[PDB]
Amino acid sequence: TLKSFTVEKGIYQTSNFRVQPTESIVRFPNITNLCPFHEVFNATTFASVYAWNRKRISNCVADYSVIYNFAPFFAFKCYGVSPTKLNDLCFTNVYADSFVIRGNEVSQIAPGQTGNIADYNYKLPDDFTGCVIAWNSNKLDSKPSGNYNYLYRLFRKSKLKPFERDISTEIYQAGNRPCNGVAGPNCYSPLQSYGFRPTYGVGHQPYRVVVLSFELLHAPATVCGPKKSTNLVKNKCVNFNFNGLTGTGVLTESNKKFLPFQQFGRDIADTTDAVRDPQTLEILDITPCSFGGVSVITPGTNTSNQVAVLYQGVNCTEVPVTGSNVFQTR
Amino acid sequence: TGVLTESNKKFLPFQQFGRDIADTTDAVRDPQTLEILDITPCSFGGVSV
Amino acid sequence: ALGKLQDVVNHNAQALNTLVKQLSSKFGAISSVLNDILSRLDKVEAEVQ
Amino acid sequence: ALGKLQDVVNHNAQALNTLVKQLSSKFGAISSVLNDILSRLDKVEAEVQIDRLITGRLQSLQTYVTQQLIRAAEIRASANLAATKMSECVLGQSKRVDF
Amino acid sequence: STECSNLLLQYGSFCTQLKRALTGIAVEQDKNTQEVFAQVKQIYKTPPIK
Amino acid sequence: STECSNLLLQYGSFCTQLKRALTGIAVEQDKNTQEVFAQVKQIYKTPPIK
Amino acid sequence: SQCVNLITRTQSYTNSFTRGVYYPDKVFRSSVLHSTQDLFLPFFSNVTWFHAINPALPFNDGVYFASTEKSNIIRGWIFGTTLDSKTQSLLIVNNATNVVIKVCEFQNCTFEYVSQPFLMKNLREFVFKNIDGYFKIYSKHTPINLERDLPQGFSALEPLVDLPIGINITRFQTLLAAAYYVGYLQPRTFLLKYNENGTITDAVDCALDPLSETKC
Amino acid sequence: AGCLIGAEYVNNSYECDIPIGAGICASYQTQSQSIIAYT
Amino acid sequence: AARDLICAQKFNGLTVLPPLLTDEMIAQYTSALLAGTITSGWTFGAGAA
Ligand SMILES: *[C@@H]1O[C@H](CO)[C@@H](O)[C@H](O)[C@H]1NC(C)=O
Ligand SMILES: *[C@@H]1O[C@H](CO)[C@@H](O)[C@H](O)[C@H]1NC(C)=O
Ligand SMILES: *[C@@H]1O[C@H](CO)[C@@H](O)[C@H](O)[C@H]1NC(C)=O
Ligand SMILES: *[C@@H]1O[C@H](CO)[C@@H](O)[C@H](O)[C@H]1NC(C)=O
Ligand SMILES: *[C@@H]1O[C@H](CO)[C@@H](O)[C@H](O)[C@H]1NC(C)=O
Ligand SMILES: *[C@@H]1O[C@H](CO)[C@@H](O)[C@H](O)[C@H]1NC(C)=O
Ligand SMILES: *[C@@H]1O[C@H](CO)[C@@H](O)[C@H](O)[C@H]1NC(C)=O
């Protein structure tokens, strides 16, 4: 610590001692169902972008490594998470939105974007967490005469809110004379059709987009991936994994008055003090394991090589997990 | 955001902007009518209780 | 003879003048003007700058 | 009457309380909890967010220690005055006016 | 700028402690002037004879 | 956290000089108390007559 | 039949008396002063006391609702931009014994949800909010003596339900002898106080007066 | 130092209770209690 | 047209607070100390003049 080969007489702060964790436990809710990602990704017909579908996914075990075998996409583009860490932690609810756009507008399916799809068809929030999966569908959504089954909206009086749908078909008022349901000068239909042909370029080919939106933990968790649970152990320094919340500490029984809608308890420094066990509805206090500073009292190295050790702020009965002369100071 | 008043700043014909010591725009030339306008921040201060 | 009080005045003037002049620095960004950064880029890149 | 020693206690309480309360800040990251960052992201992105948190907490700690050094200098000046007053007021008789 | 304020709100309590330090300096200056000059308890004046 | 410690090791010796400054302050406080109060070489006591 | 049956509405105006506080999150906190920025009913605000012995009621940034009667009248609230069929609308009708939250998105159904807990000399305070396509309902049931005007005190509102509806909720209308208080939420910052048991016992509205701004 | 709203200026002189600015202080007095400002 | 540095300091968020004691009050304190020193000696610093 001193970066020297000789030590003068005095007391020196060297390091810290820390009680190492012994066991590791995982506490996940008991859920046996499997999430239907196959019914979302494998479908004959996909919805239009102005009338995008939304499927709720809850109360099932989600395996995110089987998505790669369902659709031929390059990358699993995510924003708040990573694709390789989706199987470990877990959420409250999953929302799957599926639609068909062109290759120009794939860049507009992103938080904080401005364009046609982002302003009038499908808007993502600024604090969006989740993943976007887009892949080419030129062999399924395109015909050499011209597919007209996919629509998009570009005439509206205001920009869309995030996760807001608009399926109304009323004639847009672009001038002063009222339309009265009849198109004409300064009166246009708000929905126009795509013109997908297989002889088109790669930037104008149809693309199927599925957006997975995750709800982070505020409620008891309903969608959790394949990790086996472990028996709960108390009054011991262990590693714990409560619904994807990892940590190290000692779990003790609690007398905190948790309200029935409350699952977590936080500190002043924004760390978890109490947890609710998902299998048995119990409240557990978490405390850090025993630690403190270590000081080394020595004379000079030209005098002696004998040392004394001062463990700071900890009692004399808790220091392990001459030198037989244990003394208790303040 | 600010207040625009008529200015007596002697802009050269090639100059279209004016700056401060802290690199903020102080004067501007209107692109339609060739007129110099100052830019002053709106009224502000501190409140003590 | 009164150079100490003049130094007291001059140091307090120079600190505020340096604090004003420091607003013109880029600090590795593309511009020292905040509105130009907000106008040029979208949300993520302007948030970085 | 004893407001000076009360201020001495209160400043050392307030500095430590601010140092603890600065641990809840994000400093431009996605979260203030280190384990949530290490669990949500892969290695490179969590390294970026951990670097942001490290820079913010290091800046807070350096600010605390600089304020402590200035306060220690002021306390040492007051202790020198108290030692001079003990040497000249208690151990003898002083002719200095208002000392 | 509202965006700059919203990103500045994530940096903690730096502004409050800088404000506290400046307020302490400002109070300390008036304390220094009071402890130097206000050493007398009554406002004496010279008689008109000189 | 081991990853945070391995990233913090790349920032040099800020922690060591931070600890050195705090240790110097801690020694200076005891020096202040000793130089104020410990000014007499022998512990005198009052006689029992009052 | 459909009829009209326009029960005549007379507007009376009263004062809020520091009511309409809810838990901003589901995190336990004890003996902590916590500052929250959310949609809250402002303190000492102007709320409307409708009597019913009905054009529309505007909806903006959430609505606080208060009911005193036990005579089994107030059933639900119809939400949406239009009334019957022009755009998306909402229907949260409810009955007595098996309390349904039977909520609909026909006008073409895209959202259906049925659940039990919504409704159970007593105030039944509710808060309805719509943010980012999510519809949130909080509620609290409390007693009263001297039932005229709103009480003086603090009673926090516990959450009930969150739904992913994603519609435009410009207008709303109560489904009906009856009298109810309607107040409007604004984006505000409060300073809430959590006692030793973790319950909100006091709060400070930071934009009411300079004294509370100093307190915040 | 600016101006003051809610305090009534008096033509008296007391010791400084709450400091405001260039020679101006404020206090809270019974003589109906109110907040007054003075030099 | 002559922009001052104090205007930029005010517009960029830096303000200077006035002192509690004006120069007239400091001059009155100095005059009281001088009158006491001349007309009474060192007695006024120990009690009644
Ligand atoms: C998609 O689902 C249908 C319905 O079960 C099934 O018949 C079909 O084989 C699936 N597609 C693929 C590529 O397996
Ligand atoms: C999950 O565990 C709890 C307690 O161990 C039990 O009451 C519940 O029935 C279990 N659920 C299932 C689906 O087995
Ligand atoms: C701590 O030490 C004291 C005296 O050394 C002892 O009385 C007390 O029981 C100890 N605390 C424990 C063992 O928890
Ligand atoms: C633009 O407006 C100015 C002022 O009215 C006018 O002098 C100028 O000719 C206009 N430019 C064109 C191209 O019409
Ligand atoms: C509420 O608004 C009405 C509108 O005329 C007004 O008469 C009444 O005094 C207001 N209530 C207040 C300010 O408490
Ligand atoms: C509802 O539609 C109106 C236009 O009629 C629009 O101004 C408003 O922003 C919309 N509200 C939401 C929440 O989308
Ligand atoms: C907490 O609850 C207990 C039991 O209900 C009660 O005795 C105690 O007074 C409460 N604490 C408060 C109200 O601060």
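All residue numbers given for chain G refer to Swiss-Prot; the residues shown span 13-23, 27-68, 81-134, 165-177, 187-242, 262-301 in order.
This entry, so its header tells us, was determined using electron microscopy, 3.0 Å.
Cβ atoms here come from the backbone N, Cα and C positions, even for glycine.
While the structure shown retains the original residue, Swiss-Prot records the mutagenesis experiment G:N121 to Q with this note: Partial loss of biliverdin affinity. Non-local neighbourhood of G:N121 (mutagenesis position): G:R102, G:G103, G:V127, G:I128, G:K129, G:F175, G:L176, each in the same chain, at least six residues away, with C-beta under 8 Å from its C-beta.
According to DSSP, G:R190 (mutagenesis position) is assigned to a strand segment. As a published mutagenesis entry, G:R190 to K appears in Swiss-Prot alongside the note: Partial loss of biliverdin affinity.
As a published mutagenesis entry, G:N234 to Q appears in Swiss-Prot alongside the note: Increased resistance to neutralizing antibodies. Around G:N234 (mutagenesis position), the same-chain residues at least 6 positions away in sequence with a Cβ under 8 Å from its Cβ are G:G107, G:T108, G:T114, G:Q115.
Using a 10 Å Cβ-Cβ cutoff, G:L18 (variant position) registers 8 neighbours. DSSP assigns G:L18 (variant position) to coil, not to a helix or a strand. One entry in Swiss-Prot concerns the natural variant G:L18 to F. Its note says: In strain: Beta/B.1.351, Gamma/P.1, 19B/501Y.
Here Swiss-Prot describes G:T20 to N as a natural variant; the accompanying note says: In strain: Gamma/P.1. For G:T20 (variant position), the same-chain residues lying six or more positions away in sequence with a CB closer than 8 A to its CB are G:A67, G:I68.
For the natural variant G:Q52 to H, Swiss-Prot gives this note: In strain: Omicron/EG.5.1. The structure shown keeps the original residue. G:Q52 (variant position) falls within a strand when secondary structure is assigned with DSSP.
Quoting Swiss-Prot on the natural variant G:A67 to V: In strain: Eta/B.1.525, Omicron/BA.1.
Swiss-Prot lists G:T95 to I among its natural variants, and the accompanying note reads: In strain: Iota/B.1.526, Mu/B.1.621, B.1.1.318, Omicron/BA.1. According to its DSSP assignment, G:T95 (variant position) is coil.
Residue density at G:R102 (variant position): 14 other Cβ atoms are found within 10 A of its Cβ, drawing on all protein chains shown. G:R102 to I appears in Swiss-Prot as a natural variant; the accompanying note says: In strain: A23.1.
There are 18 other Cβ atoms within 10 Å of the Cβ belonging to G:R190 (mutagenesis position). According to Swiss-Prot, the naturally occurring change G:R190 to S is described as follows: In strain: Gamma/P.1.
G:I210 to V appears in Swiss-Prot as a natural variant; the accompanying note says: In strain: Omicron/BA.2.75. Counting every protein chain shown, the number of other Cβ atoms lying within 10 Å of the Cβ of G:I210 (variant position) is 14.
Under its natural variant entries, Swiss-Prot includes G:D215 to G with the note: In strain: Beta/B.1.351. Under a cutoff of 8 A between CB atoms, and with a sequence separation of 6+ in the same chain, the neighbours of G:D215 (variant position) are G:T29, G:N30, G:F32. According to its DSSP assignment, G:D215 (variant position) is coil.
Taking Cβ-Cβ distances under 8 Å and a sequence gap of 6 or more within the same chain, the neighbours of G:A222 (variant position) are G:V36, G:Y37, G:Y38, G:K206, G:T284, G:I285. A natural variant is reported in Swiss-Prot for this position, G:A222 to V, and the note states: In strain: 20A.EU1.
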Q. On a count of neighbouring CB atoms within 10 A, which of the variant positions G:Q52, G:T95 is highest?
A. G:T95
Q) In which DSSP state, out of helix, strand and coil, do we find G:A67 (variant position)? A) strand
Q. Compared by Cα position, which of the recorded positions G:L18, G:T95, G:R190, G:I210 is the closest one to G:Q52 (variant position)?
A. G:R190
Q. Which of the recorded positions G:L18, G:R190, G:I210 has its Cα closest in space to the Cα of G:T95 (variant position)?
A. G:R190
Q | Alpha-carbon spacing, G:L18 (variant position) to G:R190 (mutagenesis position), which is rounded to whole Å | A | 25
Q | Secondary structure of G:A222 (variant position) (DSSP, helix/strand/coil) | A | strand
Q: Return the members of G:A67, G:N121, G:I210, G:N234 (the recorded positions) with CB less than 6 angstroms from at least one atom of ligand 6, or none.
A: G:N234
Q: Round to the nearest Å and give the CA-to-CA distance linking G:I210 (variant position) with G:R190 (mutagenesis position).
A: 11
